[PDB]
Amino acid sequence: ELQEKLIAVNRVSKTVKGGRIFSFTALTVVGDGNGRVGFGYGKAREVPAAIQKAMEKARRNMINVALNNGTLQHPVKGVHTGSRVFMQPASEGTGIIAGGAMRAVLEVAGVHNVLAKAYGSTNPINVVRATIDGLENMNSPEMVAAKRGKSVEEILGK
RNA sequence: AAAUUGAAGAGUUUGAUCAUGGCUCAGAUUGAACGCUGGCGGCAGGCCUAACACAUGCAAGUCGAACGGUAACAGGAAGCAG
Ligand SMILES: [K+]
Ligand SMILES: [K+]
Ligand SMILES: [K+]
Ligand SMILES: [K+]
Ligand SMILES: [K+]
Ligand SMILES: [Mg+2]
Ligand SMILES: [Mg+2]
Ligand SMILES: [Mg+2]
């Protein structure tokens, strides 16, 4: 039911009196392929434990995205820390034209066609955060009409 | 009718981190050259350097329906003779 993807595993270190203690971090995303997506970040002495923790957090941190037939509603910009991302809808058959970190998020969320670009820092943790922020801030015609007190036809008419 | 269907990142500074920042790579292209190799065909392309110097052959003639003419050769006309 839920598609899970491991985006990056990194080895970090802290120094103690006897020397360096290594550990691992895992960044993952989960999604239902129908507008729900979440990301998890886990730390452990071992890679499988870190990955399991990340999946556990991702399953709990899901948000909702208003998709339009497997594409975005409109161009969106997202930002987190040094990472800036830009995404726009594309015609059917275009595919996911995006870098790896954005691609995992978009694919588990269920975006099938999109043109994307990452500016600034391409650190995967912050790129994932910026991508999810843009998707969560995307608007749909229903929301726009409701908030403006108009009808969907008046929003998208002549 | 149709003739703007369009946008990917990665490595490297630290014990580790986030940022900044340069360097490096994956693409496409060429009047190309070199190394190894090499079956056929079609279409195109071929001194980018010395606007350096050039053997030899050819790259601008034609008109006798403008004209005086006859160097040929081809007849016509006169004579002679194997
Ligand atoms: K590391
Ligand atoms: K180095
Ligand atoms: K860099
Ligand atoms: K330094
Ligand atoms: K330090
Ligand atoms: Mg080192
Ligand atoms: Mg020349
Ligand atoms: Mg000639």
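Sequence positions for chain A are given in Swiss-Prot numbering; the residues included correspond to 10-167, in order.
Every residue, even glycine, has its Cβ placed from backbone N, Cα and C.
Feature annotations, reproduced from Swiss-Prot:
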- A:11-74: domain 'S5 DRBM' (DOMAIN)
- A:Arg20 to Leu: In strain: SPCR9; spectinomycin resistant. Not a ram mutation (VARIANT)
- A:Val21 to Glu: In strain: SPCR7; spectinomycin resistant. Not a ram mutation (VARIANT)
- A:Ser22 to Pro: In strain: SPCR13 and SPCR15; spectinomycin resistant. Not a ram mutation (VARIANT)
- A:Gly104 to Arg: In strain: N-660; suppresses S12 streptomycin dependence (VARIANT)
- A:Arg112 to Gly: In strain: NEA-314; neamycin resistant (VARIANT)
- A:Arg112 to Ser: In strain: NEA-319; neamycin resistant (VARIANT)
- A:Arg112 to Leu: In strain: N-421 and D-1023; suppresses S12 streptomycin-dependence (VARIANT)
- A:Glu151 to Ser: In strain: B (VARIANT)
Variant positions compared (A:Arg20, A:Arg112) - the one with the fewest other Cβ atoms within 10 Å:
A:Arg20
Distance [Cα-Cα, Å, rounded] between A:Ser22 (variant position) and A:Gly104 (variant position):
39
Closest to A:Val21 (variant position): which of the variant positions A:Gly104, A:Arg112, A:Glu151, going by Cα position?
A:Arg112
Round to a whole number and give the Cα-to-Cα distance in Å for the pair A:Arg20 (variant position) and A:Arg112 (variant position).
23
Which variant positions of A:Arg20, A:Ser22, A:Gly104, A:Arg112, A:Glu151 contact ligand 1 in the sense of C-beta under 6 Å?
A:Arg20
DSSP three-state assignment for A:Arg20 (variant position):
strand
Suppose we draw a 10 Å sphere around the Cβ of A:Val21 (variant position). How many other Cβ atoms does it contain, all chains included?
10
In the domain 'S5 DRBM' (A:11-74), how many residues does DSSP assign to helix, to strand and to coil?
14 helix, 38 strand, 12 coil
When DSSP is mapped onto helix/strand/coil, what comes out for A:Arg112 (variant position)?
helix
A:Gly104 (variant position) and A:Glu151 (variant position), distance between Cα atoms, whole Å:
26
